[PDB]
Amino acid sequence: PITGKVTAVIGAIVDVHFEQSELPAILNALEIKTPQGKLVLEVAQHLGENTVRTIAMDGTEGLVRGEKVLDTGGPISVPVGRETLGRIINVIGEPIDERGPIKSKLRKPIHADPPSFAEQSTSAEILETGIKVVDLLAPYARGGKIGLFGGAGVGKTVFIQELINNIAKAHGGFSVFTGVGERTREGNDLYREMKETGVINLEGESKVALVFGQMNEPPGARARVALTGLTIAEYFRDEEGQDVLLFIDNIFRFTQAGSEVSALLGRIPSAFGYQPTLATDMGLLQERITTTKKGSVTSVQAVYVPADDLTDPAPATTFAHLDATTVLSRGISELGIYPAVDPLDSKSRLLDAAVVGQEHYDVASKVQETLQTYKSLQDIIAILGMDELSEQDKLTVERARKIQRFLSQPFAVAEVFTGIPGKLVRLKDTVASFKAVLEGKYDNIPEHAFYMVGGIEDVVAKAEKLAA
Amino acid sequence: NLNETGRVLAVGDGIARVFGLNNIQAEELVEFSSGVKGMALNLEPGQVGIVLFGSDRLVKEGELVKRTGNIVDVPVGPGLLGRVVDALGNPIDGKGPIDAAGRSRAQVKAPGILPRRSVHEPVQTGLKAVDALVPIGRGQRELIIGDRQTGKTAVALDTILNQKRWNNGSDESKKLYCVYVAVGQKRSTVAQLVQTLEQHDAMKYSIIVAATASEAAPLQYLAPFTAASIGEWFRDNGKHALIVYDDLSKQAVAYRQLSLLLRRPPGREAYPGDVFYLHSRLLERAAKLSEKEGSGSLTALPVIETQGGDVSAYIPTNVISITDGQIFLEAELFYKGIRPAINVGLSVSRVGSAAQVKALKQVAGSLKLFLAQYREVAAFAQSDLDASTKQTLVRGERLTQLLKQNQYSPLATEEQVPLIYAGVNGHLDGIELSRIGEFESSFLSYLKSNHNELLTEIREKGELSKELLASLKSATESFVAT
Amino acid sequence: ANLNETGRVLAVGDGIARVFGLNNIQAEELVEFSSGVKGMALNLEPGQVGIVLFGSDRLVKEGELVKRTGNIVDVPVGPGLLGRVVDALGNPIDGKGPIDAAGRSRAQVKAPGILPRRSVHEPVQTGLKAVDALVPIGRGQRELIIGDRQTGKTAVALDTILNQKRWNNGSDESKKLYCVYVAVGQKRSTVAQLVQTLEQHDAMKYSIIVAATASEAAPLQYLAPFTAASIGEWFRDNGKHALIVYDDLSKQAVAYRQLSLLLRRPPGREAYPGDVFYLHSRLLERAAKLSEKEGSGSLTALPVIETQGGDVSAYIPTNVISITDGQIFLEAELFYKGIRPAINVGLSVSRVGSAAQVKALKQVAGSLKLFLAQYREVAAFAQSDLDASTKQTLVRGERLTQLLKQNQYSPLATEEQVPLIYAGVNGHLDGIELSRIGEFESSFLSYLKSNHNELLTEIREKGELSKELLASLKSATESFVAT
Ligand SMILES: Nc1ncnc2c1ncn2[C@@H]1O[C@H](COP(=O)(O)OP(=O)(O)NP(=O)(O)O)[C@@H](O)[C@H]1O
Ligand SMILES: Nc1ncnc2c1ncn2[C@@H]1O[C@H](COP(=O)(O)OP(=O)(O)NP(=O)(O)O)[C@@H](O)[C@H]1O
Ligand SMILES: [Mg+2]
Ligand SMILES: [Mg+2]
């Protein structure tokens, strides 16, 4: 039962005294008992003379030099396993949904070493996502990191929610959503919509785990929450053998929080105000998302770009870790295409003849090149009319317009908002379906049949209902 | 003694470094021999660092300092309505003691994930441009941002003035109590503001928390949190209150002054690396509470001054990322005559339509669209144009003109929808741009004389049935032709 | 416990550990801590030693025992390191067990001076039609690969290594190029997936991977390129030829800035310390061709720098550009379009590799260098006239632009290259469609291999083009183009 004494308090920075050789290792959690509940402190420094500098995980107002501080023996630990699903959890593993304790079978330290170079999977491989646009044109790397672009107005929470769904049905993996610096109003929003949509099911079985680290929490808490969520997401990989999703929203706010803590600890800022540890801080988190011999954590991370400056160290360092991107757009939204993926903007390192196979690569490449030639025509189609189209071009324009609508898809999660049933489309479908369209086997099926349907058979079936 | 007392080690620049106070709490109020108070921000090993709430000619090396035992707090409750207080809740209006229902800490945890309900109720500013295009809901944080002298305060003040409609009733669910936080403004400005609210009989539902230009930084730093507690009494008791922080730039500045003087590590722009935490602590306290917790709400209109429209600057960036949207105001639009100088393409309400009277959502759903289209085709205003691109031009020019407004004259929702139905649905394209002013004036009065029926139904149902649009269409077309 | 040999930790934070005692420690000596984590004695003072940790600070407590090593920071070297993957302190991380080492070179070694060198003259063969014709790399040279994020930078280094398989199976001891690929701040998976690519192509057997990845403590990343240099130097010192790839020095410089700021050194340009030029300079200066009086061994460096948004005037880009012997600059604008390798010719140069170009390339690539930098002239001013005079240049250029396009993991022999550039330079493609230039190569090279293998063997053997062999190359190309 290792005790110490608060000797200094400056904002979220607390110094604490201990007896010779009873000092908690750097990164150990410490606890002060408040009337609120408990105040957790993360060791950050040995300053000398048996004192430690630590960063608070909640407010330090009302603290008093001399207050007793318990050493927890290790890093902050968090409940793991099936019992976390459907629950809301703060950085320190407490339930915050007023639904009683998470009587999880374990608790695990949020700071853990990444898999070794030996543990590393050797061949990158696709994560089948059930979503059409994504699996054909910008496929997710299994174990990879994917940056999700675009904020409000583009159907984001539903895209994220269908991923949770499809993955849990096609792979039997769960999800962890971690909100880092999220707006609280919006955390509440998301919780209410996860229950509405069924992905959180307070009576039955739940697909996702919620971890929140709000804006109003001190820098330390916001710096660390991503780790908490990851630790939950790691256990499903490591003990369950699951291909697991981890949503970090937003990854920019994790960089900012880390930046804030560094400043408060007295470190000289690097370029542009950022911490001097920006890259290793990023490394320490990202490197844990990966494929092991057991399975894989696959993370989808909302990325915010400051001033749209892709060179600002924040995105620059974040991008170094991204394997693919999914770009949701108001431009694709306004046209009537759900989900609102930009199929010429979303890019994947795994769209490669080596990874996905020549059949896959050839289809996807032409689909792009088609929609690209179609874009630079949107100008002259408005001026020269349509009649002034050349032999190949007149056909590919009418064809692109069909392909553009075949990339839309009804989501099983949105069914309650829509009424339309949801389809989970397989990759073998998607490639084949689009390979047939490209060649000219469905140039005589009217557009509306390609819109909001599943696998190729759904174009055939709907076209024969648009005749009754 | 030493546990409850201390001696002053050194003093200067509003900091007193003090020996003793061994039992003092982080951020405890203290009291010096001369009568000046101050708060313990730095509990260090040998000593406490205390920021002064008053001129530090009052303190001397060796002077005795007393614990008070309480973290800084403030009187809260309806006894404050119509009152102007300092940051600590001391009245300054000359009107005698403030009856408190109880006292409340400056720093308080924002409602968590759970006790919140989605924003769904209008905060009616009464400003066409806002209410139609950037709707604020009870619980929302909508930023008012812009350069100096652009109309930022006016936008809050006319919103405050508008609450007259419901604050003169008995239904307390509709009422919106008002807290205006004057931070770093000169005193006559705050005095000239109060004189205005008094003239518009809007003081009676308002609280002014004023930590002004020549006050100790800690008081300017504190004013926002202090008032937020005052505002929270309302929220916490099943009622609704609007808080205007005017402005958070100046607060950021006093916080920075404290921090550098206490020698805490500086960073970008010399703000301490917890300045963001300063504002998010504060703005996450605005909230719509769940039914289980009273259904009360606090709503925040923070103000931010930009320099040369540089939203990328440290504080503007923090705040823009913390809130739920910006109303962005511009010098150029102003001189053009577009007042409120709202730049629509840059303003947002992230809550949006769910915070908007259904009636206004109906006629102005398109309005969102057109001004957007207007702006793309904008530079074509200078000859040989399509029937497509000139129609865009004609309509836009008029809606832009419709949306102009005089200060201190916010309009009712039943006065807005018919003006915006008129604009949106083409009934203005015939009238010359010089007369869209006198037109709005004449159309409303006429509608009052003859069609008081639908005004009432708009006001009472808040919706527009199919018969109503058809009635509106009839009343409009009949006015235009005359 | 000696105070001379042993120490107690005073304090530990921000990557530094302060130790009391160690009174017989050397400046820059490795130490071992209680937990196994090692460090370096950076700053030596009255009453305490400043030690930089080679791992997490969590791993060192106040009051802890610290033992001297006697050794200055170093690594194992020798030929026993081929087909291995070590970390920056030479610790084996491929799970393949103990490193079999000929011995231990230091991390910081001085570069051979003015005397012990000779000029470069031997080809490092990349197998990349653009590099070998337009930016020839010598054995002992230092050529910087520089470009934006995701522009095939690594791809050039990698395909260069996979091209060495050609002679690294042979008997001739001298045309063998042993490799060192240094991963600095990369993802652990990327490096594992990269090894697997050296494995599949059977290249791993003549290469060495040294890795300090994204998550590892900064000083390990800072250290990695140096301990890689020593590993490489062995070959240079023992009459052999090693190729070293620093991937990348951007991230090393970033690691070094972290180290520097945590140590509170005055931050200069872009918050890099005063001595960041020096960091690289001392590194890249250890690449040399040695004089026959020193065994003729050669180290060759291909460092990688990452520009931001094409800006080469940034601090770190200009520093290394003013250390290296040239740059292969790869361009985001070209890479977007398909021209890959995206070697922006105009902005690319080799400074000493001139002497090192295989004559047969130099012959069919005669001023192809300065023509292509000048097809770039008209092509930027034709988007203005339909000129018959300047349309053959725009059709030589356009064809040649497609001729230098290349698939990845497809490096080519010298003999396969010279006739492709003959068919280009001499205009044999002008009538052939653009969309068929890629089909011309594959059909042509087969046609060459099936019939004219006498000509193909001969280019390889001589390294020259006899007027006879050029008068024959004319016949075989005209014959295939007509059908
Ligand atoms: N809707 C309006 N129509 C006409 N005039 C207005 C309007 N709103 C504000 N003004 C006037 O424009 C000037 C500036 O408005 P004000 O509300 O003082 O903006 P501000 O952003 O608070 N400037 P400051 O606080 O001094 O940096 C004042 O003279 C107002 O009276
Ligand atoms: N000659 C080539 N032809 C076609 N594709 C290529 C070629 N060379 C590289 N690529 C591909 O282009 C993408 C990026 O190339 P890469 O070699 O990783 O560049 P890089 O500069 O290392 N990017 P990064 O390391 O992430 O900053 C990868 O998918 C490569 O496989
Ligand atoms: Mg103002
Ligand atoms: Mg690379």
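Here Swiss-Prot sets the residue numbers for chain B, with the shown residues being 61-442, 445-544 in order.
Recorded method for this deposit: X-ray crystallography, 3.0 Å.
Even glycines carry a Cβ here, placed using N, Cα and C.
What Swiss-Prot annotates here:
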- B:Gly206, B:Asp207, B:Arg208, B:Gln209, B:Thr210, B:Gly211, B:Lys212, B:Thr213: ATP binding site (BINDING)
- B:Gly291 to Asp: In ATP1-2; growth-defect (MUTAGEN)
- B:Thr383 to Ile: In ATP1-1; growth-defect (MUTAGEN)
Rounded to a whole angstrom, what is the C-alpha distance between B:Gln209 (ATP binding site) and B:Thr383 (mutagenesis position)? 22
Which ones in the same chain are close to B:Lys212 (ATP binding site), with CB under 8 Å and 6+ residues apart in sequence? B:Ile204, B:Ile205, B:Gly206, B:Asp306, B:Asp307, B:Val363, B:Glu365, B:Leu389
Students should find that the Cβ of B:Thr210 (ATP binding site) has, within 10 Å, a number of other Cβ atoms equal to 25
Determine which residues of the same chain, besides B:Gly206, B:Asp207, B:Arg208, B:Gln209, B:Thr210, B:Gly211, B:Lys212, B:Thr213, have their CB within 8 A of the center of the CB atoms at the recorded ATP site, and list them by sequence. B:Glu365, B:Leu389, B:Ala391, B:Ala401
B:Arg208 (ATP binding site) CB neighbourhood, other CB atoms within 10 A: 9
Cα-Cα, B:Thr383 (mutagenesis position) versus B:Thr213 (ATP binding site), nearest Å, comes out at 18
Which residue among the recorded positions B:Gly206, B:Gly211, B:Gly291 has the fewest other Cβ atoms within 10 Å of its Cβ, if you could check? B:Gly211
If you measure B:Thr210 (ATP binding site) to B:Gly291 (mutagenesis position) at Cα, how many Å is it? 27
Report the member of B:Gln209, B:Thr213 (the binding-site residues) whose C-beta atom has the most other C-beta atoms within 10 angstroms. B:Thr213
Between the Cα atoms of B:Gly291 (mutagenesis position) and B:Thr213 (ATP binding site), find the distance and write it as a whole number of Å. 19
According to DSSP, folded down to helix, strand and coil, what is B:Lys212 (ATP binding site)? helix
When DSSP states are folded down to helix, strand and coil, where does B:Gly291 (mutagenesis position) land? helix
Quick one: give me the count of other CB atoms within 10 A of the CB of B:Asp207 (ATP binding site). 17
Hits among B:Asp207, B:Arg208, B:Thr210, B:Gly211, B:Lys212, B:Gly291, i.e. recorded positions with CB under 6 Å from ligand 1, come out as B:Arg208, B:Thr210, B:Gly211, B:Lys212
